[PDB]
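*Asks:* The structure's right below; bear with me while I get my questions together.
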Amino acid sequence: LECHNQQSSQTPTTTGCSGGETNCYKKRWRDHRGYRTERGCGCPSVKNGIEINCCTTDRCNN
């Protein structure tokens, strides 16, 4: 189980979650500046209005 991380588009990194986690997710929103995207491990949720996407299939963050 491993997901990739990349901060807003720029350089893609790799993150292994573990500890607990066993899932990957993608969240993004626009505030202040306005545009903020993050993709690390997790899957939780909640929100409304923002953009979120959970997936757990071998490198599903993409």
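Sequence positions for chain A are given in Swiss-Prot numbering; the residues included correspond to 22-83, in order.
For all residues, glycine too, the Cβ spot is worked out from N, Cα and C.
Features from Swiss-Prot:
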{"type": "MUTAGEN", "residues": "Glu59 to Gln", "note": "Decrease in the rate of isomerization reaction of disulfide bonds"}
{"type": "MUTAGEN", "residues": "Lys68 to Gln", "note": "Decrease in the rate of isomerization reaction of disulfide bonds"}
{"type": "MUTAGEN", "residues": "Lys68 to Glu", "note": "Decrease in the rate of isomerization reaction of disulfide bonds"}
*Asks:* Where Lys68 (mutagenesis position) and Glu59 (mutagenesis position) are concerned, what is their Cα separation in Å, rounded?
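*Replies:* Computed Cα spacing between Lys68 (mutagenesis position) and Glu59 (mutagenesis position) is 15 Å.
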*Asks:* What does DSSP call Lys68 (mutagenesis position) in the simple three-state scheme?
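*Replies:* Reduced to three states, the DSSP call for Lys68 (mutagenesis position) is coil.
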